[PDB]
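Here is the structure we will look at.
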Amino acid sequence: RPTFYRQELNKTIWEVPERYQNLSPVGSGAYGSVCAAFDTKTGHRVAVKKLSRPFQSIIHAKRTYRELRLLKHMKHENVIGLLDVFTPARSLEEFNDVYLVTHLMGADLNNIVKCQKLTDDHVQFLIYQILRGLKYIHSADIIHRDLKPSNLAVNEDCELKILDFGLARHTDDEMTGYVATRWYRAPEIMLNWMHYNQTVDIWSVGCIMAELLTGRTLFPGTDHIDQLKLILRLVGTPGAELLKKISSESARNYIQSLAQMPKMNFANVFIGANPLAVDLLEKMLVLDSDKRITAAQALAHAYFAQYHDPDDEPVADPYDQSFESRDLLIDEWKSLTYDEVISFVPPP
Ligand SMILES: NC(=O)c1ccccc1Nc1ccc(Cl)cc1
Ligand SMILES: [Cl-]
Ligand SMILES: [Cl-]
Ligand SMILES: [Cl-]
Ligand SMILES: [Cl-]
Ligand SMILES: [Cl-]
Ligand SMILES: [Mg+2]
């Protein structure tokens, strides 16, 4: 067991191993508080996140367990990984606080799309990395659910990591009105017409790629209905074959109220783009999720010919998510989480 030291920074008690020095507050949300620190064991600058109220309800206790399991599993160059997890507790009986440690991130993709002149080669490399990371995540039957520019970390060498997985956190208020939180979502999930599946992440990559090519948001709707009208004007209205797949009677009656529109010519929308970029966008931005290109299929598209290496695009170890259908008490979720804290083995 390491030696811990205690201090108060910005109205919060931090109790951490001596290895973490020069702690400085960097933000806080509903989920926890974050400090930047220097890790003397590894030599890296790190983010230390102290969870808030991790075991306050059954919902909160299960969310805590879900996040720790997902971060412990992810071991890939283009996905955030877990450097450390700790608690100052000496036993299950006094266990209350959980701290998570990751590499400290600088710029996100928002910064570089707003401020930088991007070549076609930059767009090829950035979208290649997102798809390499997604091939890995989807091979474990994990859905990200919240891919958007603010959840993609980028450095000065254009190297990219996926972070901030959807832990089913977002609320109704958060998705309402003129908000970036909804602009990257597939239209069948934002109107709650289909159960989530891994094809929803490929719609989000289409929206991100369009915005790197034009420097503008593809579907900046003022509310759910405005956003659906922007989507259908570009890709056209649902065909009868797609209508057949919708369960809700009330969903079908609404779609059927709209005038029919054809799919637009994407070369006349993305004016001057690489023809191979236009072809890949037409394969991602498909209304019927069964017909969208997969991450593994996209990596072999001719747009990525200069980066594609089928011997260096790894898949994940198998991931057991059977806990998601399990009904437990707060103290049972808390015991499972304690075992995952004490069994953690750091990377090389
Ligand atoms: N297969 C699907 O993709 C799907 C399945 C069930 C329910 C909805 C669906 N997709 C959808 C329907 C209508 C519209 Cl406008 C946009 C996407
Ligand atoms: Cl230490
Ligand atoms: Cl990492
Ligand atoms: Cl504790
Ligand atoms: Cl964003
Ligand atoms: Cl597993
Ligand atoms: Mg985020």
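Residue numbering for chain A follows Swiss-Prot, covering 5-352 in order.
Recorded method for this deposit: X-ray crystallography, 1.7 Å.
In case you wondered, yes, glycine gets a Cβ from its N, Cα and C as well.
Per Swiss-Prot, the feature domain 'Protein kinase' maps to 24-308.
Feature annotation from Swiss-Prot assigns ATP binding site to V30, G31, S32, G33, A34, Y35, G36, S37, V38, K53; the stated evidence is sequence analysis. Secondary structure from DSSP puts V30 (ATP binding site) in a beta strand.
According to Swiss-Prot, the feature active site, proton acceptor maps to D168, an assignment based on sequence analysis. When secondary structure is read from DSSP and collapsed to three states, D168 (active site, proton acceptor) falls in the coil class.
Neighbours of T180 (mutagenesis position), defined as other CB atoms within 10 A of its CB across all chains, total 12. The mutagenesis experiment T180 to A is recorded by Swiss-Prot, whose note states: Phosphorylation blocked.
Experimental mutagenesis is annotated in Swiss-Prot for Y182 to F, with the remark: Phosphorylation blocked. Under a cutoff of 8 A between CB atoms, and with a sequence separation of 6+ in the same chain, the neighbours of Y182 (mutagenesis position) are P224, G225, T226, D227.
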- Item | Distance [Cα-Cα, Å, rounded] between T180 (mutagenesis position) and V30 (ATP binding site) | 27
- Note on the structure: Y182 (mutagenesis position) falls, by three-state DSSP, under coil
- Query: For the binding-site residues listed here, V30, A34, which shows the highest count of neighbouring CB atoms within 10 A?
  - Reply: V30
- Residues that sit under 8 angstroms from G36 (ATP binding site) by C-beta distance, when 6+ apart in the chain: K53, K54, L55, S56
- Sort out for me which one of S32, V38 has the most neighbouring CB atoms within 10 A, since those are the binding-site residues we care about. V38
- Message: Can you tell me the CA-to-CA distance separating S32 (ATP binding site) and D168 (active site, proton acceptor), as a whole number of Å?
- Response: 14
